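Q: Dropping a structure here in structure tokens format, bear with me for questions.
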Amino acid sequence: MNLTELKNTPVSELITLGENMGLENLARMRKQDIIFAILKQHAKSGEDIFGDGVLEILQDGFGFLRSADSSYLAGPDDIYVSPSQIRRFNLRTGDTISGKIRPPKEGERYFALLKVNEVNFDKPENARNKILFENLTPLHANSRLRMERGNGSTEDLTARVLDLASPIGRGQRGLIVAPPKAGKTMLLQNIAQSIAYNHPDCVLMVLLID
Amino acid sequence: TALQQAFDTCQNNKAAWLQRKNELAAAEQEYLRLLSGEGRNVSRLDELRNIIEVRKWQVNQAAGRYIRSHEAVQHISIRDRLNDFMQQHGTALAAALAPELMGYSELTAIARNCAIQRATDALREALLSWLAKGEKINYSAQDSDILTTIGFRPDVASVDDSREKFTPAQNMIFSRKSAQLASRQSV
Ligand SMILES: Nc1ncnc2c1ncn2[C@@H]1O[C@H](COP(=O)(O)OP(=O)(O)OP(=O)(O)O)[C@@H](O)[C@H]1O
Ligand SMILES: [Mg+2]
């Protein structure tokens, strides 16, 4: 199988299928440990497995690959990446990777990478010929993002007045000043879902800390 | 020889105005068909509205500069025709206004201005007397073709869109938006 479907599933069906295939007493451990054991058993069986995620490099090239669904936890399921392919493909932190993953052997406890079929939703050779982010020229928000869905939702009002107060454009720097108990979280999730509804093309990411 | 320059300036102004008109028509028709279409991209609709307004501003400016070019070429043609006409039959004209033209060199500013005003009143009364009978005429023989090809007056389509006046801040922001549009469409 692939890590994509394994990660985004409740542990119920995961543990049931692990027991049906049969690994161990696979109830009292972490979800990452369960996934690691299932992947180890599948690799021992002999079937090839794909892998995908987001890559990060340490200060010595000891590359790791995490998953967005698991909130970038440093679990055993993270894919090990040696500096050799990092230098060969000229990749850096933040490059989405997907391809064949090498099962771990003796001497290491992390899944390795056999080959990469694509990088950041692009061919590995095509994505190499790209400039860094800081080499671009900033420009004002030419395009306009409208929070009006057009369906006349009864709860859409909080978004509507926003368009009457603060227009939203692509590539702008937004700040919100809010005291505690101001309903800012619901406003932010309303904005996020309105963006996902009106503009499905643009990639939406919502970051939460502490 | 500035008449030919004015003529070609009017010609290219008309060409640019036609280009702006047809591109505005294309933009408005595609905006209307997208409105009638099943697509619901609100960002596309907003950017199309921006395109429509900037194209309307460009059409208005093109009409304004075309009107300026047309009045300039008409003034140049009138000046040249009157200059050769006075070089042809100016002595009789001066004789007809002799009682207020003798010794113009030594006349003071007020006297010269009053004499000029009286001469203008005399020629104005002559012109109105001539126009009372309504004697139909045609264009000047030497430059009839230019007058015919530029028209007696610009068409309504060039003034109906030019009846709206923009504040200077509006002109500046529209110029910036047009520059941004050109920069974004060049790539
Ligand atoms: N339009 C509304 N109608 C009803 N209740 C509302 C409305 N707007 C805000 N609230 C109330 O405001 C409360 C504020 O809680 P909320 O979690 O949204 O706060 P916050 O400003 O995001 O910050 P924090 O969670 O840190 O307190 C909500 O529990 C909700 O009941
Ligand atoms: Mg909150």
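Each position is counted from 1, following the chain as shown.
Determined by electron microscopy, 3.9 Å, according to the entry header.
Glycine is no exception: its Cβ is also placed from the backbone N, Cα and C atoms.
Look at Swiss-Prot and you will find A:48-123 tagged as domain 'Rho RNA-BD'. Under the heading of mutagenesis, Swiss-Prot lists A:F62 to L or A and annotates it as follows: Defective for RNA-binding. A:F64 to L or A appears in Swiss-Prot as a mutagenesis experiment; the accompanying note says: Defective for RNA-binding. In Swiss-Prot, a mutagenesis experiment is listed as A:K181 to Q, annotated with the note Partial loss of ATPase, helicase and termination activity. One entry in Swiss-Prot concerns the mutagenesis experiment A:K184 to Q. Its note says: Improves ATPase and helicase activity but reduced termination activity. Experimental mutagenesis is annotated in Swiss-Prot for A:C202 to G or S, with the remark: Does not affect the kinetics of ATP hydrolysis and inhibition by bicyclomycin.
A description of the local structural setting of each listed feature is requested, covering burial, neighbours and distances.
A: Under the three-state DSSP scheme, A:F62 (mutagenesis position) falls in the coil class.
Secondary structure from DSSP puts A:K181 (mutagenesis position) in coil.
Under DSSP, A:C202 (mutagenesis position) is assigned to coil, being neither helix nor strand in the three-state scheme. The Cβ neighbour count for A:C202 (mutagenesis position), using a 10 Å radius and every protein chain shown, is 12.
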Q: Looking at the mutagenesis positions A:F62, A:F64, which one has the fewest other Cβ atoms within 10 Å of its own Cβ?
A: A:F62
Q: Given a 10 Å Cβ-Cβ cut-off, pick out the one of the mutagenesis positions A:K181, A:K184 that has the most other Cβ atoms nearby.
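A: Its Cβ has the most other Cβ atoms within 10 Å: A:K184.
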Q: Measure from the Cα of A:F62 (mutagenesis position) to the Cα of every one of the mutagenesis positions A:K181, A:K184, A:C202, then give the nearest.
A: A:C202
Q: I'd like the per-state residue tally for the domain 'Rho RNA-BD' (A:48-123) from DSSP, helix first, then strand, then coil.
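A: Across the domain 'Rho RNA-BD' (A:48-123), DSSP assigns the residues as follows: 7 helix, 30 strand, 39 coil.
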Q: How long is the line from the C-alpha of A:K181 (mutagenesis position) to the C-alpha of A:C202 (mutagenesis position), rounded to the nearest angstrom?
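A: Taking the Cα atoms only, A:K181 (mutagenesis position) lies 30 Å from A:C202 (mutagenesis position).
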Q: Do you know offhand how many angstrom separate A:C202 (mutagenesis position) and A:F64 (mutagenesis position) by C-alpha?
A: 27
